[PDB]
Number of protein chains: 6
Amino acid sequence: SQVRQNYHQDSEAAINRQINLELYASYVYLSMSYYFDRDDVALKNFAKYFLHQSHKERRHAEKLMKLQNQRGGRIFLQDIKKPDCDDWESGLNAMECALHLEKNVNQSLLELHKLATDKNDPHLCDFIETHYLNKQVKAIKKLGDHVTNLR
Amino acid sequence: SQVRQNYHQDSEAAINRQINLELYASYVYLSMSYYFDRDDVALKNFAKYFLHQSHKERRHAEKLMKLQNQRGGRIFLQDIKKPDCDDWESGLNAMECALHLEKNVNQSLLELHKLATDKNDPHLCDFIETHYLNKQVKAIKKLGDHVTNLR
Amino acid sequence: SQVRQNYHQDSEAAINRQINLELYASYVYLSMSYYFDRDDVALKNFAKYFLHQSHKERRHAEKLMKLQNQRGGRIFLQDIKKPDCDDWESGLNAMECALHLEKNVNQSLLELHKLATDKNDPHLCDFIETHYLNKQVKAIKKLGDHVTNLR
Amino acid sequence: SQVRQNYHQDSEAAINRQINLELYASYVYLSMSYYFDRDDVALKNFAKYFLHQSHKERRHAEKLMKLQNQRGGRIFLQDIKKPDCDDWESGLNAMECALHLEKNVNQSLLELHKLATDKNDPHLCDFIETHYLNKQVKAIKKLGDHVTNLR
Amino acid sequence: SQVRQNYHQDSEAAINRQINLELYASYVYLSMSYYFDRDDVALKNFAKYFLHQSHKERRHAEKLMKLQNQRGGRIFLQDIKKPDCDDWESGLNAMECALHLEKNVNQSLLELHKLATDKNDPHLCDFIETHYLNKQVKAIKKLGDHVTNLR
Amino acid sequence: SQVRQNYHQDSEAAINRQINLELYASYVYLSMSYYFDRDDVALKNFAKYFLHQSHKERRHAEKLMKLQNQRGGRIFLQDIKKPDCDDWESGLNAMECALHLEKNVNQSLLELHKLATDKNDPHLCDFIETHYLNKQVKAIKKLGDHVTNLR
């Protein structure tokens, strides 16, 4: 690409993997939201909350795709796998699963930051710190608070 | 389900398949939108248009999920397959592909309506007619006009 | 009638029966509301909700009478039967009874649609679909959610 | 009832009878309104007027039910009989029938007031005087004026 | 056509015939309006009413032409025949003629719906129901009311 | 007619012929407008322009009918012939056809003015000059400009 500068191939591949992971998280939250819409579950607040989270994850994936184009990398999409469960069994179980998911996403982002540091890419490091790391910390803390209160 | 009335199992399965198809269409449009965001393509109008279409398809899938819960069926999600291409060679090619996709979705909806008619489910028939059939006709007409003008 | 066209006698009779059924539903909801108005029950939210439902059912009956006049049929009213209970033991029991009633009304409407389809009366079919079927589905789902939460 | 004071059983029964009578009057007025909605009658002003009267009678019945709960009595509903005619031959005939009906309702209310006076129930006497007697006198006078003008 | 899907040739031909019929109805109403504009007739209310009806019929014809293009059919126009009368002897006679005309148009629309049902075209069925059937029923009822009052 | 003064029979007949010609022009413009609405043509600006022209021609015909009643003549309507073609091969060809049509209408109006001058009817002469001649000149000039630019 005519715009590409200081952008390693490994960073491009890692960004594509993170795009897929964010799309997967959006899918999981969609599944949870419509689990709580069932007539035999009927918890409107949980359904609304998880739908909002699904849309937020979609926005995160789109931001990563924009970043990939900005640095001159090329987007390669993969299948979005279906969630692990169809029935999420309770609000507490759903919140615990969401906490586990957000911690896994955080670990992926931290590995990406380590890669960018190893490749001496300060722009990618700052992008990850500014747009992903504190949001993940805040989300994890909010989910932990919810789990404590539901327990 | 305590709410289930005049809802055949085949209709429930077909609604789940349609949910997956709408999610797939949203994914395809997202891919097209960010193809036109590349620095070596750089057509902002096409990128914005296809992103809008992706969001619309996501809304259609959510409406189908809501219907499934309303009638007392149970949602079962599947993998969302990757689109057929990564490179959508041109605006005209992308529009032609979108036209083909919308015609395929229309055929699926017509088969769904035939199934609902065969099972004597007037509510499902009216749902499909009111919320999907005319929107599909209008979308196909608009895409045909775009293809003619781009040719 | 000078306005009559494509309106079978059986459809006219079935519309009269449906008018009586809607009036009966209104009466049942009135009874429930003023059960919850008692000093030894004293649940204002349930009383208000069931009074609103009674008025809605009255409006549905009036719409059917208007339709009968529009198509050139003649209205024949019958006695509105007393509800099955005077004492609606609890909010959960009242909601379960309302769910049963709305499902019975839905079955009557579906039989009406089948009759209109058999007599090739598309206007009556569309009238039933547009003004009664989706409202019945939504009401049944709402009542199911209420029953789940009260249980 | 914990709230019951100076409320005779005969008064409770008479209030239930009056509730049924008001519901019957509402039904009669509904029949009259949709008679004038017919295409071979087509008098919009009469249809609107009698529909308004039907709704007013429904409100009167609801006020009596509220009173029954206020004094600690228990509501017992009965069948609402269908009106005496399906065809209300003309506007003048309909007005004459409405006048006869309102005079019958007035006689029932006067017998109720006599019963309340005999049982030394000043609250019930004042309730009947304040909310029913003058309204009945005014309605009878208005109907008489209408009958004179239509004659 | 690149947009054509599930659109039978017979449906296309029937839509063209309906376009011609709507244009004819508009012409008839124009003739009636300017009959009532004559100095030896001089009924301004009838002239205004029938001119409004003529414009409405023109709009209906244009909507059918739009539908023909949406489904990928091709419009073929025919001569618009002159009305059966030059002198519409009275307001009552004009209203009776308009009632007869609207009933004929309704019969044509019902035959169109039957054809669309036989060819398994749910989109055309819903188009006819939503945009033409109830409007025809309402117009016929209004004309019947007018005829009754004028008689 | 009681209002008729200085209105020759020949003028009445010529006004009827002009009414038919204006209706024909409206029909031609409608055909053009919906030619450009086709999915394989898809020129929205031309469709909008020619629809506006069709409505304008209808207004001109109505004004002539009003004049015929004002002077005491009697309107006699004739068949509106279908346009000369179904396919208006291009925007330039459609504009050229419209120019030819407007020149033919202008020639008809000039012959009408000559007849009115020969019959010493100054009111009809002024009516034609004020409401038709300059509008025709302006329309012809606008169409000529459009043809030059499209060439």
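Chain C uses Swiss-Prot numbers throughout; the residues present, in order, are 7-157.
The backbone N, Cα and C atoms fix where each Cβ goes, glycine too.
C:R23 to A appears in Swiss-Prot as a mutagenesis experiment; the accompanying note says: Abrogates interaction with NCOA4. Fails to localize to punctate lysosomal structures. According to Swiss-Prot, the experimentally introduced change C:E28 to A is described as follows: Reduces iron binding and oxidation rate; when associated with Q-87. Taken from Swiss-Prot, the feature Fe cation 1 binding site applies to C:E28, C:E63, C:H66. Annotation comment: Swiss-Prot describes C:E63, C:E108, C:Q142 as Fe cation 2 binding site. Swiss-Prot lists C:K87 to Q among its mutagenesis entries, and the accompanying note reads: Reduces iron binding and oxidation rate; when associated with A-28. No effect on iron binding but the oxidation rate is severely reduced; when associated with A-108. Swiss-Prot lists C:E108 to A among its mutagenesis entries, and the accompanying note reads: No effect on iron binding but the oxidation rate is severely reduced; when associated with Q-87.
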Nearest-integer angstrom distance between the alpha carbons (Cα) of C:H66 (Fe cation 1 binding site) and C:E108 (mutagenesis position): 13
Pairwise CA distance, C:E108 (mutagenesis position) versus C:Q142 (Fe cation 2 binding site), rounded so that it is a whole Å: 7
Closest of C:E63, C:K87, C:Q142 to C:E28 (mutagenesis position), Cα positions, recorded positions only: C:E63
Near chain F - the recorded positions C:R23, C:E63, C:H66, C:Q142, filtered by Cβ distance under 8 Å: none
Whole-number Å value for how far C:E63 (Fe cation 1 binding site) lies from C:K87 (mutagenesis position) (Cα to Cα): 15
Chain-internal residues, separated by at least six, CB under 8 A from C:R23 (mutagenesis position): C:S114
Residues within 8 Å of the C:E28, C:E63, C:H66 Cβ centre (excluding the Fe cation 1 site residues themselves): C:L27, C:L29, C:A31, C:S32, C:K62, C:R64, C:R65, C:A67, C:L70, C:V111
Which same-chain residues, if any, lie at least 6 apart from C:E63 (Fe cation 1 binding site) yet have Cβ under 8 Å of it: C:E28, C:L29, C:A31, C:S32, C:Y35
Additional residues around Fe cation 2, ordered along the sequence, whose Cβ is within 8 Å of the centroid of C:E63, C:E108, C:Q142: C:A31, C:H66, C:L107, C:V111, C:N112, C:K141, C:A145, C:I146
Chain D, Cβ under 8 Å: which of the recorded positions C:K87, C:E108, C:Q142 qualify: C:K87
Number of other Cβ atoms within 10 Å of the Cβ of C:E108 (mutagenesis position) across all protein chains: 23
Three-class DSSP secondary structure - C:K87 (mutagenesis position): coil
Residue, out of the recorded positions C:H66, C:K87, whose Cβ gathers the largest set of other Cβ atoms within 10 Å: C:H66
Winner by Cβ contact number (other Cβ atoms within 10 Å) across the recorded positions C:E28, C:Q142: C:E28
Structural state of C:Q142 (Fe cation 2 binding site), classified by DSSP into three states: helix
